[PDB]
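Colleague: Below you will find the structure I want to go over with you.
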Number of protein chains: 4
Amino acid sequence: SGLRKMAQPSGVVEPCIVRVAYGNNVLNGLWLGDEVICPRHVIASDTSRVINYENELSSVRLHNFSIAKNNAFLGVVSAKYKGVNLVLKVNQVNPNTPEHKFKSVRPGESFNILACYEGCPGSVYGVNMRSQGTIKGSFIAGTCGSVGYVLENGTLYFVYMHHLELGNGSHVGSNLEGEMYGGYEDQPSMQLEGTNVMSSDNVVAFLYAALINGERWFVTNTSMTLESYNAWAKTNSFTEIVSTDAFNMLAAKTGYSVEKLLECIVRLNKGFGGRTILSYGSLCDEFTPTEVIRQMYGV
Amino acid sequence: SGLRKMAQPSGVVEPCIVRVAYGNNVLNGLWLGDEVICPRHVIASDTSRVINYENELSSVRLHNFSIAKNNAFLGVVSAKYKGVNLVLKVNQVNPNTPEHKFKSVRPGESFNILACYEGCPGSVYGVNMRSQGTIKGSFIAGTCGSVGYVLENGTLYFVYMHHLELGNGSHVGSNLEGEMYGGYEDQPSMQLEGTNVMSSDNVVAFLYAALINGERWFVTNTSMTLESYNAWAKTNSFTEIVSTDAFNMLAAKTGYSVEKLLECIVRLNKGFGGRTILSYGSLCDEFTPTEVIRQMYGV
Amino acid sequence: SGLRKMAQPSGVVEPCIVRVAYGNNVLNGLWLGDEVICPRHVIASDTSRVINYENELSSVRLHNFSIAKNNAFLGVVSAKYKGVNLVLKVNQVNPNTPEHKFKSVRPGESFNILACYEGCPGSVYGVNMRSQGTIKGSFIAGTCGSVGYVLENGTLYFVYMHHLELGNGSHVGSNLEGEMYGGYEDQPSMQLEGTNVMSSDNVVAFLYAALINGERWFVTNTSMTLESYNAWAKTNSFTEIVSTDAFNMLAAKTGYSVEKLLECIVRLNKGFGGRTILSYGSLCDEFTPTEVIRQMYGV
Amino acid sequence: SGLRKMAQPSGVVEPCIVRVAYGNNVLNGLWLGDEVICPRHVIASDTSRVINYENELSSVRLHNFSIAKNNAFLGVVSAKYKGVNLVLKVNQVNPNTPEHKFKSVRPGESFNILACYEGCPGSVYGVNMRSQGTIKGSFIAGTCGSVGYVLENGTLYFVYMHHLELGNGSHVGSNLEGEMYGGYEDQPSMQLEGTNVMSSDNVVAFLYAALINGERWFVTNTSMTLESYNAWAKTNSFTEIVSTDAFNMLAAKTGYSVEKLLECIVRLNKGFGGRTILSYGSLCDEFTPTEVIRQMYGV
C-alpha cells in the first residue's frame, strides 16, 4: 500500500543531457542523433530585460557555443530557431540516442521531469500539466533546458523543456518542437497565469487511491450521473469527464462506482471538515487513473 | 507547491536490477559483479506462515532459480545467507556494474527508492528513514528486492533493499549487509513499530522552507536556547540538535535564527490551530537541511 | 471477411520498367514516351561517400549509359536532372506507354510499390505515406528506382521512385517530378526522421475493420465528441478528423458511430494491455477508409 | 419546405459584444469573464502600412483604451497578444458570460456570424468556410472583431473573429486561440487567396434541397460514376466525394441517386442558361448535407 508522486526511471534519458554554453549563459540541452535542442534564450545577452530574438540570432557565431557531455566537447556546425527552441547541429551522433518520439502533454496529464544543472542530471520527479499550461515544477536558476519525458506503451516520449518561472511561481516550458505551453513567451515580462481548472478524472483517481489505501470516511449513500456531474463541473472549474471507462479496473477492485465518487467530489470540494484524505487536506488532481493503477497493482 | 519530495537520477542503478524467481516467488535482485543479492524469503515455500530459513536453505535446489536481466538469463552457482538477504553466486559478471559503495542510512536521512516490479524498474521517488527503522513508501506485491540508494560523493551508495510491510502500513527493508533496519524479522508475523521520534533537524529545515515560501504566521521574535530545546525534545519524541551550523545558510538568508524556529517547534507541536504550513496540517520531518538548501538554491 | 494490406494490380506498370546501368551502378528506370526517369545517383562513381551531383552531371558521357528491356532496343540521346531524378531522353517511344499522370501522395495516403531488381519487376505491395515523408517498405541493394503508383478514378498515377533508406530503416523516395518526400537528401549522410503523426482517419478505419472481423474486446458504448477527440489528437501526434462523413457506410454497416471509436483510440493509444487487434500489438494507421471499404464491401 | 441560409439564435452571444476604441481605431471585442478579446490591429498607429506588432504592444497605452458595453466603461488593466488576437484584462467580469468552448471550423463547414458595428450587435447570418480558409460574409469598416459561433450538443463554441477583407473581397478571420484561418496575416499587405475549391458534398445537398422543393429541370435520366466525377473534380476545382455519405436519406426521399446529381454538377457548372435553382444562377456550396437534412426534415 501507500500513495506517492513517482517518476518513471530516468536511465534512458540521462545520456541525452548535455551542457550548452553561450556567452555568460549556461543551461541544459537534449542531444539526440546529431542535434542538440535547447531553450533559445541561451544566446540572449541579458535575460532580465526585454529580448529581441531576431537581433540575438543575427549576433550569433557558431564558435561561441560550447556543448559538452561530461567533458567531451561537441562542435556546433549549424544553428536555427524552431519556435522558442534552438536546434543545434553537431558533428557527433549521440551513440546513446534512445528510440523516441516527440509529443505534447494535455491538462491533467502526468509526466517526468529530469532536472539538470549545467549539463548534469540532478533530480527526477513527477509533475502534472495544468489547464493554463503551467506546471509546479520546483525549478531554480541553472535548470533551464531540463527535460520532461513520458514512457507510455513502451514508447519514450519527450514532451517538455523548461524555460521560465512566472511571477506566481508556476513553471513554463515548451514541447520539443518549440511551442511554448500556455502560449507564454520567453520574455522576463509580466505574464499572468489565469484560471486553473481541476482535472476531474485525476480527482476521481485520487479518491479511488484513497479507498484502496484505507480511507473511506467521505463516501455516503449518494451517487450522481455523469451528465449531472459534467453540468456541475462546467461551472465549478472542473473538467468534464468523457467516459467512466478509464476507471473500470478501479471500480471493479474497490467495489465503488464512479458515480459515487462524483458525488464525493461535489461535496469534498466544499471542504474536508478538518479531516484529511491520504494526508492531503484538499482534493488533489495530480494523479492520473494510469498512475494510480500502476502504483496500486503493477505496470 | 513550494516543497516537493525529489529523487536522484536512477540510471546508474537500473542496469543492476534482475528478476529473481524460485518456486512460486518472484521478486527483484541486485546484480553486482558475479553475484545477485535479494531478500532470502524468495526461497520460502510458504510466505504466509512462519519460515524456517535454516531448513529452507538446506533444501534449496540451485537449478530451481530463474534469474534474468531483460535479454539475459543467469545460472546460479551457489547460495548463502547474509543476514536476511540471499547472496547468489551467478555464472555471469554484470557488464554494467557501476562504481559503488555501501552504507546504512540513519534516522532523519533521505534516500531514493527504485521501485521495481518483478525485475522491471518502474518508478523512482524519495523517502526518509524514520527513527524506528521504517519508511513510508509505496510498495506492493512484486516489489520486494526494490533498491534504495543515494548519490553522494559523488559515487553511488546502495543503502536499502525492500522486504515487507508492517500491519500499520510502514515499510521495512535491510541494508545491503543483510541487517533489517529497525531489527524487524523477515517473517509474516505481527510486529509493532513503536513510537516515532521526529527529526528536529528536518523540522527546522521544514520551517525554513515555509519562511522562504513566504509563510510567516507561526513565527515570533521570541527564541529558545539550543540547550532549552534539547531538554524539551528529550521528553517529547523529537531528536536533540547537536549544533546550529548546518542552518547558517538558511538562517543568514531568511534572517530568522535557528533558536527562533526552535521556539516555533515547541509551540507548533501543540497543534497548528487550524492553519497550515506548506499545506501540511502538522510538522513534517521528511526533508533534510540539505534537501531544503539544494531544492531552494545553487546546488 | 479478413484484412490484408493489399496492392492494386501491377500489370499496367510492369511494361514500363527498364534496367538502367552506368559504370558499376545498376538500378531501375521508368520508361514513358521517349523518356526514362531514374534516381540520379546511378551516375555517381561511389554511392557510399558523399556525392557532388553537379560534378557527376558535368562529366556524364551518354554512351556509358546502358538501358535494357527484354522487348526493346534503347539508346540514351540526352540527360538532365529534374530534382533528384535523372531524366534521360531516349531514341525510342515506349510502345506500351499507358495513359498516366504524375502526382504526389499526402501523409496518410496509401499507394502501391512495384519492387524491381535490376530492371526486373519482382514484387508488388501496399504502403502508406507517413507525415515525415517516409514509408515502411522493403528495399535492398538493386531496388532503387522501384516505382510507386496509384489507380485512382480509372486513372494511373505514378507517385514514387525509391532512392534510399535512413539510418533507422525507414524508406525514402521522390515523386516523379524529382522532389524527395519529406525533403531528405540523396546522400549517404546521417539524416534524422523525427516523429510521424498517426492518421486518425486511418486508425478509425482500422478499428472498423477490426469490428467487422469480430474483434470486440476494446469497444464500449461510451462515445467521445469529435471536438474532444481533436483536442486530444492535437497533443498526442494524431491528426485531427474533419468530418465523420467518410465513415457513414462503415458506421451504418456496423452500427457503431465514429464517436464511439474515437473514445477507443484515446484508450488504446495507451496500450492494448497485452491483447491484440487483428494480430497487431498497437494502433495501426496504414489502412485508409478507402482501403477498408473496398476490402470489406468491394466498392 | 423551402431552403434559406439560416443562423442559429444569437441571444447567448449578444451580451458579450463590446465596443473597443484605441486611438483612431474602433472595432468590436468579445467580453468573456474578465477579458475582452479583439483583433490586435486595434492598437496599430497606422493600419494602412506594414505594422510592427511587437512595438505597437511595447508602446501600448492602456488608458487610451475606451471599452464600452451598456454604457458601462470597462477599464483595461493588462494587455497581451494571443496570436493575432489582443487579449485585454478588464476591471469587471461579464455577468452574462455564457458557458462556452473554443474550436476551429474547417473548410466546408457552416457557422454563424454576429455582425457587430462599432460595439453594437447588428445582424446575424450563416456562412460556410471556403477551401482557402476564407468566408464570403458581409463586413465593412467597423465590423472587425465580429464573432463566429456554433451551437452543437447544446454547447456554445466560439470559432471566428473577423480581421480583414482580401483584395478579391473574401473575408478573413482567426479562431479564438488567435490562429488566422488560411494562414493569412493581419497586415494591409497584398495577400492572395488561392483558387477556391467548391465542396462537392455541399453542392449535392443543395441540389437535393432543390429536388425536394420540386425543382427538377436540371436532373436527367443519366448518371455519372463516383470515380468519373472525382476525376472531373480535381480538374475543375471541386472536392472529391467520399462514399455516399447517407445521401441515402435524401436519395431515398427524392428517388434520385447521388450519381444522377454528380452528372448535374458537371452540366450545371457551365451555367444555368437563364434559369435558376432556389433563386441562384450558379451552384451554391454553402449548405452541408447535415444542414439540409435538418432544415427539411428535422432529425
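The numbering of chain C matches Swiss-Prot: 2904-3202, in order.
Structure method, as recorded: X-ray crystallography, 2.1 Å.
Just so it is clear, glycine is given a Cβ too, placed from its N, Cα and C backbone atoms.
Feature annotation from Swiss-Prot assigns active site, for 3CL-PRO activity to C:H2944, C:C3047. Here Swiss-Prot notes a mutagenesis experiment, C:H2944 to Y or R, with the remark: Complete loss of 3CL-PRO activity. Under the heading of mutagenesis, Swiss-Prot lists C:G2986 to E and annotates it as follows: 50% loss of 3CL-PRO activity. As a published mutagenesis entry, C:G2986 to A appears in Swiss-Prot alongside the note: 5% loss of 3CL-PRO activity. A mutagenesis experiment is reported in Swiss-Prot for this position, C:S3041 to T, and the note states: 40% loss of 3CL-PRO activity.
Looking at the shown structure, can you explain where the listed features end up?
Modeller: In the three-state DSSP classification, C:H2944 (mutagenesis position) falls within a helix.
Summarising the environment of C:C3047 (active site, for 3CL-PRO activity), the number of other Cβ atoms within 10 Å of its Cβ, over all protein chains shown, is 26.
For C:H2944 (mutagenesis position), the same-chain residues lying six or more positions away in sequence with a CB closer than 8 A to its CB are C:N2928, C:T2950, C:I2954, C:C3047, C:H3066, C:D3089.
Neighbours of C:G2986 (mutagenesis position), defined as other CB atoms within 10 A of its CB across all chains, total 15.
Following the DSSP three-state reduction, the secondary structure of C:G2986 (mutagenesis position) is coil.
DSSP classifies C:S3041 (mutagenesis position) as coil under the three-state reduction. Under 8 Å, Cβ to Cβ, and six or more positions away along its own chain, C:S3041 (mutagenesis position) finds C:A3018, C:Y3028.
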